[PDB]
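Structure first, commentary second.
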Number of protein chains: 2
Amino acid sequence: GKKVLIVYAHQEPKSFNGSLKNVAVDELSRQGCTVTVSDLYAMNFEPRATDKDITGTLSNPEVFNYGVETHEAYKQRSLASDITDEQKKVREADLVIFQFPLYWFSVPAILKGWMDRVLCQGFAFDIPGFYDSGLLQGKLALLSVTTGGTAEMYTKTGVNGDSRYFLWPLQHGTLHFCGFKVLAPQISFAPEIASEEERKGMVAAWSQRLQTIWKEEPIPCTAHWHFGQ
Amino acid sequence: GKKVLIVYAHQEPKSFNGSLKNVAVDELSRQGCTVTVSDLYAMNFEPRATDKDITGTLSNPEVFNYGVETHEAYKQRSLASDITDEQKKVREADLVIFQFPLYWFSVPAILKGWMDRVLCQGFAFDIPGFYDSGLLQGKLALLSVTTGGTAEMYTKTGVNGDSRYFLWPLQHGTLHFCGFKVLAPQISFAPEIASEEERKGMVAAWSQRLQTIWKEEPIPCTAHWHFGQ
Ligand SMILES: Cc1cc2nc3c(=O)[nH]c(=O)nc-3n(C[C@H](O)[C@H](O)[C@H](O)COP(=O)(O)OP(=O)(O)OC[C@H]3O[C@@H](n4cnc5c(N)ncnc54)[C@H](O)[C@@H]3O)c2cc1C
Ligand SMILES: Cc1cc2nc3c(=O)[nH]c(=O)nc-3n(C[C@H](O)[C@H](O)[C@H](O)COP(=O)(O)OP(=O)(O)OC[C@H]3O[C@@H](n4cnc5c(N)ncnc54)[C@H](O)[C@@H]3O)c2cc1C
Ligand SMILES: [Zn+2]
Ligand SMILES: [Zn+2]
């Protein structure tokens, strides 16, 4: 049996993102997987890293160091419940799919805050204690991203550069750093400009891909995969 | 005379980031510049891109598209006032400095939300009217970043890859996209690991650079600069 967490960051259930999230739930559910969705906007998920993320009293109340305090809070079971509820989902998951629209060559802020606050020292990594020594090894992650820009813009000599270039902070600096094996990204380019046929194509590619997702090997999450040449 | 906006993202006034923000204010003030700081945590700045960012009648109330609705709201003057407040600061500024700790090879979520919400269509870019034709043409931007990782970790053959690689979504995908000229980044590596003497040096290096900031040329914000290809 396999467990999947979908971390979903779109405001609108009728959106293209919503449909990709819903086809993932439908297909993984059909396969008999255990499926959980964190719908961040619906949850009004807190993005800001603040001292409210620690319950009780601080490791150093005179000078606030978010990383130190959250690490100590993790070890002492004193993190805020919104964070520990997400950590439980991640701990249980074999695969974490992130479904989002590209905002400024990155994730929407609400999802950036999920990464900042949920993947804390002691849970996802230690110092030292990262990349292959990270704490989420064994797990798979997958970025399912939609863009405004066309595929052709996202080439080496296109205006936006290769799409792999923007993946680096997410794939390498975040997911690989925490120990995930990273499956190849799903990138659904420019659905707002696409026709209905093409947008079905994209949804159906994704549903089709999901049928065999458990048979994929991860990408080599290297500086060479992203940039090289 | 020159106007500077510092967009600052750290929870703790006594932090290394707070020090670097203060020395910027002090130095630029000493030069006779006009200086404004947006202290995002102190402001409790809203990072989430939601339908609360538009106060008027939506273009399409059945299906919410944040980009479309914020573009129309900008033209109509129905955006939330926290957004308009920031836009005014940007509009008036000759130079925008971003002062932040690196979180997951990127900006903290509160600052991601500033980018997501403040830099809307009509204000920061138009389609057409992006990259060299972006609406913030003539303005300078500069990222002043602090890290956990050391400079050696952030080299082409270090565990983190070259520091320029993480700059791409920020400098190119965001700032250059909006028409900014990008000054070379200020990266203060690993202050937590550094000796007191080295920290004092990194602070003084920033102050000294600021003495001559108005004589600098921007970087060529290209894939070649960031990746060497
Ligand atoms: C703050 C901000 C920053 C951004 N920065 C960038 C950037 O850096 N780079 C970039 O490339 N883009 C950028 N974008 C654009 C953004 O990535 C796209 O607008 C987004 O990816 C579009 O996805 P969506 O789900 O919102 O599309 P939607 O508008 O929801 O949908 C696209 C179309 O598909 C339709 N649809 C929905 N479900 C289905 C279905 N099942 N079958 C067929 N059609 C369906 C919808 O009805 C709609 O007509 C930015 C946008 C914002 C708001
Ligand atoms: C969610 C999260 C994700 C992160 N992801 C990454 C990542 O991807 N990559 C990465 O490399 N790092 C990462 N980090 C680490 C983070 O970038 C560093 O912790 C941060 O940059 C350190 O800066 P600071 O201002 O917080 O340091 P501080 O801890 O405030 O300062 C360091 C020291 O300098 C002292 N100091 C302050 N002012 C002065 C002064 N004027 N002169 C001398 N000493 C002074 C302080 O008292 C302290 O002792 C992450 C951290 C978090 C919390
Ligand atoms: Zn990697
Ligand atoms: Zn550029």
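Residues 3-231, in that order, are what chain A shows, numbered as in Swiss-Prot.
Per the header of the entry, the method used was X-ray crystallography, 1.5 Å.
For all residues, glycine too, the Cβ spot is worked out from N, Cα and C.
Sequence annotations record features per position, and here Swiss-Prot assigns FAD binding site to A:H12, A:18-21, A:104-107, A:148-151, A:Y156, A:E194, A:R201. A:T149 (FAD binding site) falls outside any helix or strand according to DSSP and counts as coil. Under a cutoff of 8 A between CB atoms, and with a sequence separation of 6+ in the same chain, the neighbours of A:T149 (FAD binding site) are A:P103, A:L104, A:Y156, A:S165, A:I189, A:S190, A:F191, A:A192.
Under DSSP, A:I129 (substrate binding site) is assigned to coil, being neither helix nor strand in the three-state scheme. According to Swiss-Prot, the feature substrate binding site maps to A:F127, A:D128, A:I129.
Taking all protein chains in view, 20 other C-beta atoms sit within 10 angstroms of the C-beta of A:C223 (Zn(2+) binding site). Annotation source Swiss-Prot lists Zn(2+) binding site at A:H174, A:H178, A:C223.
What Swiss-Prot says about the mutagenesis result for A:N162 to H is this: Loss of activity toward CB1954, no effect toward menadione. Taken residue by residue with DSSP, A:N162 (mutagenesis position) is part of neither helix nor strand, so it is coil. Listed in sequence order, A:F107, A:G151, A:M155, A:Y156, A:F168 are the same-chain residues six or more apart from A:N162 (mutagenesis position) with CB atoms under 8 A from its CB.
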Students should find that the Cα atoms of A:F127 (substrate binding site) and A:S21 (FAD binding site) sit apart, in Å rounded to an integer, by 33
Residues near A:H174 (Zn(2+) binding site) by Cβ (under 8 Å) yet at least 6 apart in sequence within the same chain, in sequence order, are A:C223, A:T224, A:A225, A:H228
By a 10 Å Cβ neighbour count, the lowest-scoring of the binding-site residues A:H12, A:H178 is A:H178
Close to ligand 1, in the sense of Cβ under 6 Å, among A:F127, A:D128, A:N162, A:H174, A:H178, A:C223 as recorded positions, are none
Among the binding-site residues A:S21, A:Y105, A:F127, A:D128, A:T149, the ones with a Cβ under 8 Å from any Cβ of chain B are A:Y105
Those binding-site residues among A:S21, A:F107, A:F127, A:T149, A:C223 lining ligand 3, judged by a Cβ under 6 Å from any of its atoms, are A:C223
